[PDB]
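Just below is one structure, and these are the notes that go with it.
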Amino acid sequence: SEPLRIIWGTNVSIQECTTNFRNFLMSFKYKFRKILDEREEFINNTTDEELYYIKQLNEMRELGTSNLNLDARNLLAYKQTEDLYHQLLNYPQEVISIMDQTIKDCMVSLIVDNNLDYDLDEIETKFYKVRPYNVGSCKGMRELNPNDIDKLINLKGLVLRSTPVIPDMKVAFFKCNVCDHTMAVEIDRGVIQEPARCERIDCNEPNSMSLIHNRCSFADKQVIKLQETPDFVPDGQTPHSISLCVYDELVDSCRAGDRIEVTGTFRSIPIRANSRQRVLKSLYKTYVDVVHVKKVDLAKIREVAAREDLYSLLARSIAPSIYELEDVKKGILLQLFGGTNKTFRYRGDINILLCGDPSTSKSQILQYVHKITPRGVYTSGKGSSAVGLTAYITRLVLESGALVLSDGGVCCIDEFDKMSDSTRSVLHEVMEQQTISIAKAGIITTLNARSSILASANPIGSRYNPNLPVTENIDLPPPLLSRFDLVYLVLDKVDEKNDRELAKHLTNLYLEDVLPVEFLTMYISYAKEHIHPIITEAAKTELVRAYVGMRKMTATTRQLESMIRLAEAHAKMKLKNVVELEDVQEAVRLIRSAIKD
Amino acid sequence: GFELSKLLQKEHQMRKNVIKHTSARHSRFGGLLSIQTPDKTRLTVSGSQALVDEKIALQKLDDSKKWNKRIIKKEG
Amino acid sequence: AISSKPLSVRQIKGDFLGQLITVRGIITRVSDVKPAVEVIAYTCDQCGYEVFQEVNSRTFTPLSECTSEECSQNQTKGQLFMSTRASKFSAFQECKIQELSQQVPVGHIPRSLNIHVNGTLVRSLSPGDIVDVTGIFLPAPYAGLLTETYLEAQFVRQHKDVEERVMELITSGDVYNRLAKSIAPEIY
DNA sequence: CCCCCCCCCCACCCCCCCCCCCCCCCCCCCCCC
DNA sequence: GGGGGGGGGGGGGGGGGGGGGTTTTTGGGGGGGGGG
Ligand SMILES: [Zn+2]
Ligand SMILES: [Zn+2]
């Protein structure tokens, strides 16, 4: 007696699918998911009786936002919806459209059933999307086969590049040449359903409608190239790749170099032999049409900031695996904090170098600060394993080097003695001006590098000679060496009272399981976010008398500027908003140790 | 300017109407509805919103026809 | 007997076209798997009755007007739209086999041949495999009368418990010395 | 420190399409019942 | 006064014609590195 709305080719009723989804999208409780998964005894009513997707839709509607994330296992946890999971996997676009429409209907019905007043016109105007994810096993890109050609799949891989956003027409806009009447036409399966005659019966001219391109409505499309991860490849051949299409607010979900998951329908389409013909090649382009993407506190901060031993505590915590080099550790901690910037340029960078014998802990020290710092890099003074120090013009494009890439982070450079001369010259304007000047291919700019450098350098030959000065042992020239705030020597000279305890400390790491090593990054982050020290007036006189003292003892104003920056860094430590006399005194003292080399 | 605001609201009513006649996802997403009639026979349409609204499906199946009756014509 | 014999690629003269032959070589490169169409399926918007096109060729032309009598007997020029779900695809993969260093005559370039593999036999071939592949040697038109030609693969012959079997060597003994000597055993 | 070397990068058939012609269909007008 | 038939216009379909469809060597400049 009535028509039926059926998912084509399946005999699934769309009313049944709709209500099966509705009765989960409302009245599901998160406790059921722990029944499906392992560790079911961790169910807890005071956290798990929540109407999980009512909670999601409420926060979502208070944010007015269109998208819902949906772990597909939650369908299998709920009795009226376990079949909907199979329909979702096997017939995804229809089921997903049904789920989208159901989310919009839930939003509409909530503001009249839960009946709090809201802009019904806003919800009416808005589109809504489900993002199903964790659909199933992350089957290999190399394992896909033509049975997948309409199923919802899951992939993992590496983003190589993405197009700019591509406008994709959703509604064509037509205008009549004779009578200027206008009509909107939805694009159906990518085809413009052109009106052959003008709509208005009082005009009805044939072939008179014309497309007004910049009055059409466009969705956003983007194409991204995903390479097979080397974890999955067989050893003797190239990795594969798959192009994936991604739309609207999922555009620019990822960038070049991102390792990601995607959940998406595997799709295929024919391609033409030549554009002037309908003739199609007998095997289709394949792509995945994605619906979800994913990559790969203050109380304690203030509590720890009250401590008296904080300087030593934090300094030892940067590398507790390494035997005692404690003034180096203190210097590198102060480098992590850094000074302050000013408008007028003078900036907050602090720069450190380690020299002495090659076969010693300095490399591990650079590695540890690299692991700690938010956005630093590790490199060495010459060559390029597809990563190099200086900015460089190549094909035409400008590439930014490791110094420039380390903007706002510590740049760790090993083999700093063996650095090439053009690089040795280039370091001057980042040391002084924190920038590098580019003047080629019609582009002129001072490309701002804004990086603190931790250098690791070596003597000539196998051993450092401490009876000779640093300039006599090291290759790199004094005017560059002068720019470093703190400069250190680490030596392998035999002493059992050091070597035995080093060996016992080292060997004990294989047996054993205060050291806030994981809280260190959070402390550094909140300090850099919140604290901007200013110099006390008494600290002016302290800086002046200390500088004239070391001047009476070959100093330069670069040492005074260094003492300022170190004192400001010392004031970020302890979360102090104004540089104290003790901050100046420790900056002075540590520099007095360093300048004696 | 007030009357211009009135005009903009009047056409915004048309916007909230055509939105419901528009796909919530891109045109190539292309899920297929099948209308089974009251008899044992089936029609097919690609309308993504029409999957949940037979009103849209029926009037789209009507608009899909290539045929039009020919129409007739009709100084100092 | 011809399907038994392992020919080299240059021994596959033009006289063997259409015949089931077996070729011996090394796979030099392999394509990723792609869906070839066997039967395209079209939904019809204006009558619902689907129609089908079998494809026997490298290229095809898509149908537009509904040929079914449900439309045509009513002279209704309804529109056909391709559907992937109802179309039969087949797994397709192109590989290239190259004749081995012993098969190349003096001073010649190693010649090579495209292999087309369909269905369950797909991804039985990896690059670097030395292999006998039986298939139908066939032409493809693009030249004029010169032909492109390929091997429609049919059969593959590759040329090339532990947690307790390890106890054989454990009990055999002197394991470090003997296993060390077994690295390059002929080297003094 | 200076000069020279050497290294790098760069320059004929088949389909789509368009035009022309013929027939058929639909409307309007006039006559007949 | 309404319905049928005849005649003219307008539209659609079918047919026919036509046109289109990368590495390797050589030279030069500039940059980088090594030896006296
Ligand atoms: Zn008009
Ligand atoms: Zn039809």
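Residue numbering in chain A adheres to Swiss-Prot, whereby the residues present occupy positions 174-469, 505-552, 557-607, 614-731, 741-780, 792-835 in order.
The deposited model was determined using electron microscopy, 3.2 Å.
Even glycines carry a Cβ here, placed using N, Cα and C.
Annotated features in Swiss-Prot:
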- A:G568, A:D569, A:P570, A:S571, A:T572, A:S573, A:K574, A:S575: ATP binding site (BINDING)
- A:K574 to A: Loss of MCM2-7 complex helicase activity (MUTAGEN)
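On the structure: features taken from Swiss-Prot.
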residue: A:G568; record: ATP binding site; Cβ contacts under 8 Å, 6 or more apart: A:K574, A:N676, A:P677, A:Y682, A:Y706, A:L707, A:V708, A:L709, A:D710
residue: A:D569; record: ATP binding site; Cβ contacts under 8 Å, 6 or more apart: A:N676, A:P677, A:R681, A:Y682, A:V708, A:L709, A:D710
residue: A:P570; record: ATP binding site; Cβ contacts under 8 Å, 6 or more apart: A:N676, A:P677, A:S680
residue: A:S571; record: ATP binding site; Cβ contacts under 8 Å, 6 or more apart: A:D710
residue: A:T572; record: ATP binding site; Cβ contacts under 8 Å, 6 or more apart: A:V708, A:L709, A:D710
residue: A:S573; record: ATP binding site; Cβ contacts under 8 Å, 6 or more apart: A:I530, A:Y531, A:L533, A:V708
residue: A:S575; record: ATP binding site; Cβ contacts under 8 Å, 6 or more apart: A:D632, A:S674
Neighbour tally for A:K574 (mutagenesis position), based on other Cβ positions within 10 Å of its Cβ: 26
Non-site residues, in chain order, whose CB comes within 8 A of the mean position of the CB atoms of A:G568, A:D569, A:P570, A:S571, A:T572, A:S573, A:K574, A:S575 at ATP: A:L566, A:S674, A:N676, A:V708, A:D710
Conformational class of A:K574 (mutagenesis position) under the three-state DSSP mapping: helix
Local backbone state of A:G568 (ATP binding site), from DSSP in three classes: strand
